Amino acid sequence: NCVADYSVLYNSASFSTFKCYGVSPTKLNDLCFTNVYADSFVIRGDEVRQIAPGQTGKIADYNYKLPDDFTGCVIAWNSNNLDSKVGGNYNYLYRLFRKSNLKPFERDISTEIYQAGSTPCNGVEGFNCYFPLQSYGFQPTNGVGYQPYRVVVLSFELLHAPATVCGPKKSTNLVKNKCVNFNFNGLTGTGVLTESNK
Amino acid sequence: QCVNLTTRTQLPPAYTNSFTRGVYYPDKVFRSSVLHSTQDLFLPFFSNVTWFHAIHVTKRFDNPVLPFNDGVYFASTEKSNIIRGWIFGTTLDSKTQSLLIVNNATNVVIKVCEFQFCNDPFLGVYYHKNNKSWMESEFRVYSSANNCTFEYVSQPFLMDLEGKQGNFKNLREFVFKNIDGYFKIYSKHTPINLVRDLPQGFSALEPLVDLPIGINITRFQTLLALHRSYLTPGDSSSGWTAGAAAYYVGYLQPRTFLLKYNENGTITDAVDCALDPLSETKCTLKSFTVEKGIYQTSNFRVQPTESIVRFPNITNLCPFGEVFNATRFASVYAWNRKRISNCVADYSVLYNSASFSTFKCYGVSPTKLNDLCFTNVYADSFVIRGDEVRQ
Amino acid sequence: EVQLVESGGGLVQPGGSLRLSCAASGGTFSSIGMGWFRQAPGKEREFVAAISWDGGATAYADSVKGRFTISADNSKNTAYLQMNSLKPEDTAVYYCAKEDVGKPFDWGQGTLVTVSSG
Amino acid sequence: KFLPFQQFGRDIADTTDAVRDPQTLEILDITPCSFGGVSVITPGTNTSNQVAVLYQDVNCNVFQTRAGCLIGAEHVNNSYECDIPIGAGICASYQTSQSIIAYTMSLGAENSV
Ligand SMILES: *[C@@H]1O[C@H](CO)[C@@H](O)[C@H](O)[C@H]1NC(C)=O
Ligand SMILES: *[C@@H]1O[C@H](CO)[C@@H](O)[C@H](O)[C@H]1NC(C)=O
Ligand SMILES: *[C@@H]1O[C@H](CO)[C@@H](O)[C@H](O)[C@H]1NC(C)=O
Ligand SMILES: *[C@@H]1O[C@H](CO)[C@@H](O)[C@H](O)[C@H]1NC(C)=O
Ligand SMILES: *[C@@H]1O[C@H](CO)[C@@H](O)[C@H](O)[C@H]1NC(C)=O
């Protein structure tokens, strides 16, 4: 229920391949979409092939993934100067050894132990009894292709054209009866208009 | 920290029958005078209902838990605010995020936080003689409240709370679904007052709540409300007070059915596509009336049950143990050319083994292998100390 | 059987600092449970700490907090550890087991470590 | 079995009397699964709300019919003229409680001039 204003996307530079349009060609900021879900997250940024269709990755094996739909935005700008501690970025961290190919849109928050050996944690530490949470510890001087990157993905899920999330600056008065095309709330079509009750 | 208040008395549940309930439009779209099929999560035409005798002062004390099992279909007709909320969580502790739904006469508060849950949580209310009203003061249902993420407050929409005495003259409905990291709660209120426990009403629910949450859940419990009773120290009563209420319990399963729209866009009459042959022949034909004759339907196919394999056993008899046994080679200086081809080349020797380090690549499923023919297994004879394995 | 070597131990004045080495020759290169263990005189063997091979995870017992930090080297296939605040009851023998595919707590011989002013 | 270097039995297009290539090889017969369709026999909604299910080729109130195993309609000794075909010379109808019956089709009124 807002104005979206995707024109800001064309600003700045870097980012990455959209690789998800999946509707049809013409103009960008006309349709009202259905629901805009922003799920920005920060990874090592070494490889973003997991966010691409197919090509399951290490992080996406237990984290954000699009099963087969995508159609979204995978804009991901490179930035190492910001949110980088001089003595290692211990704030960012990730969870590992969580099963294999979990459900895409299902998040979990728990540690326990994967029990990959023979002796579980049983509420205490031990060998092969690590809680699945490893500190990233990004270093300000650790490579360029491995430095942390900022990536935000969008759900889209285009099924309902007349929705509330659209903010084109064009405004026109309503037509009662003229054989003209209509673009109300992102829905396009042609015909004649007639008023009735329902 | 927590006080255990349980009862040794237990009574098995009772079952009943359910008429035509559990129906909704597959999409938010609107349609008139056109028939359309539908395949999604619903509830069949005939099923059973499970409601517990939540009356204890004859008496029955039963406060069990219900597994999630991908959404639970609910319906209640409470009058004295018996069902207060629903606590969710596999472990029901501070390590898992739970849902706290509280409804009152001023605002509707929906909080999703990690409230600490005791062994036997229950909410109690009192009755002040001077004020001549009921309020809540024993907020001992939660011990700790941390990691607050969601908090929604709104006015009561579909709850009137005007009638002072209503003898089961209401029908509130809830639909629960946990798909794609969401917990949708659909609201539906229709006034009903009949003789039987279940009338023949039929009206689809209308979407009102689309709150998301991502977590694996397989167990939850429904909360309750208690009224304090003034008891003398020498009375020695049970100490538990409760009203009269019940709640249906059901579960979800994806099937396909049929719907028919009306001039007003509401399903008036619908046939159950997978109920019987008379309605099965209406799955293909788009009419609710059929003349005499023969009508073909979906073919009858028996799916196979046993699926097993029978692989070769001997073939070529131990590719490496015929002359080198498990592992035994000659002097290091003699790199004799000895290769075995067109053989089994199985890897039963390295399965158990003892220590060793291998070639540290194992590209395809390490330690599984045994899926490629390979040209030969030429094993050169040599011995090295092995500490300089990186060299 | 697995070969484990431990060196550098000996007498140290109280509140010292030792740098022992555990050179693990090979080890199937599938480690999941690298950790050290101690055996105090007349005292049963107890867990001390552990270091993951696929991550920087280093769990520590309650009694070794702060004063104990262990590390490894994927290039060197070794296990180093640094000590602080040596106190008399720390006088015991330590070990560095290798827990891997099938490999149990690949036990070795350890080294005697003495914490006394004599 | 017939010869060593070739054992996969198959005769026309798809029978393939073998499995794939067992070490014991040799070939016996074919029976993975074989079942057919279904149709529904109705007398009319304004006439009745009960029907009769007829399977296509199933070795089954069950009544066997060369056209297919039919369940939900009993047979009779005699025969009448019919209007609901079933095939293989047998047809069904609605005769009065009230139930659907299936019978051998009658040719006509026999009379020797
Ligand atoms: C060959 O190895 C096996 C163990 O895999 C065992 O029979 C023995 O060690 C060897 N055989 C002989 C005859 O020495
Ligand atoms: C094992 O192989 C032999 C061939 O020598 C033969 O008996 C059969 O094909 C297989 N099965 C059994 C049980 O022997
Ligand atoms: C069915 O039969 C009755 C009586 O024979 C007749 O009145 C009616 O029109 C027929 N059709 C329907 C749809 O009821
Ligand atoms: C059909 O079933 C009957 C009864 O068991 C049996 O005698 C007959 O052989 C079956 N038909 C075939 C083709 O096997
Ligand atoms: C047909 O006649 C036989 C001969 O007695 C009898 O056994 C059978 O029951 C009859 N069929 C029916 C449907 O009555």
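We number chain B the same way Swiss-Prot does; the residues here are 14-70, 76-409, in that order.
According to its header, this structure was worked out by electron microscopy, 3.7 Å.
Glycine residues also receive a Cβ, built from the backbone N, Cα and C atoms like all the rest.
When Cβ atoms from all protein chains are considered, those within 10 Å of B:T19 (variant position) total 9, not counting its own. Quoted from Swiss-Prot, the note on natural variant B:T19 to R is: In strain: Delta/B.1.617.2, Omicron/BA.2, Omicron/BA.2.12.1, Omicron/BA.2.75, Omicron/BA.4, Omicron/BA.5.
Using a 10 Å radius centred on the Cβ of B:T95 (variant position) and all shown protein chains, the other Cβ atoms total 20. Under its natural variant entries, Swiss-Prot includes B:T95 to I with the note: In strain: Iota/B.1.526, Mu/B.1.621, B.1.1.318, Omicron/BA.1.
Under the heading of mutagenesis, Swiss-Prot lists B:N121 to Q and annotates it as follows: Partial loss of biliverdin affinity. Annotation note: B:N121 (mutagenesis position) sits in a strand segment as assigned by DSSP. Taking the Cβ of B:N121 (mutagenesis position) as reference, residues of its chain lying under 8 Å away and at least six apart in sequence are, in sequence order, B:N99, B:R102, B:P174, B:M177.
Around B:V213 (variant position), a 10 Å sphere centred on its CB holds 5 further CB atoms from the protein chains shown. Taken residue by residue with DSSP, B:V213 (variant position) is part of neither helix nor strand, so it is coil. Variant annotation in Swiss-Prot: B:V213 to G, described as In strain: Omicron/BA.2, Omicron/BA.2.12.1, Omicron/BA.2.75, Omicron/BA.4, Omicron/BA.5, Omicron/BQ.1.1; the structure shown retains the original residue.
Record note (Swiss-Prot), natural variant B:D253 to G: In strain: Iota/B.1.526. The unchanged residue is displayed. Taken residue by residue with DSSP, B:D253 (variant position) is part of neither helix nor strand, so it is coil.
Swiss-Prot lists B:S375 to F among its natural variants, and the accompanying note reads: In strain: Omicron/BA.1, Omicron/BA.2, Omicron/BA.2.12.1, Omicron/BA.2.75, Omicron/BA.4, Omicron/BA.5, Omicron/BQ.1.1, Omicron/XBB.1.5, Omicron/EG.5.1. Same-chain residues at least 6 positions away in sequence with a Cβ under 8 Å from that of B:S375 (variant position) are, in sequence order, B:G404, B:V407. According to its DSSP assignment, B:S375 (variant position) is coil.
Cα of B:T19 (variant position) to Cα of B:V213 (variant position): a distance of 35 Å.
Between the CA atoms of B:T95 (variant position) and B:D253 (variant position) there is a gap of 33 Å, rounded to the nearest whole number. Checking the recorded positions B:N121, B:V213, B:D253 against chain C with a Cβ-Cβ cut-off of under 8 Å leaves no residue at all. Comparing B:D253 (variant position) with B:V213 (variant position), their Cα atoms are 39 Å apart once rounded. Cβ-based neighbour count (10 Å, all protein chains) for B:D253 (variant position) stands at 10.
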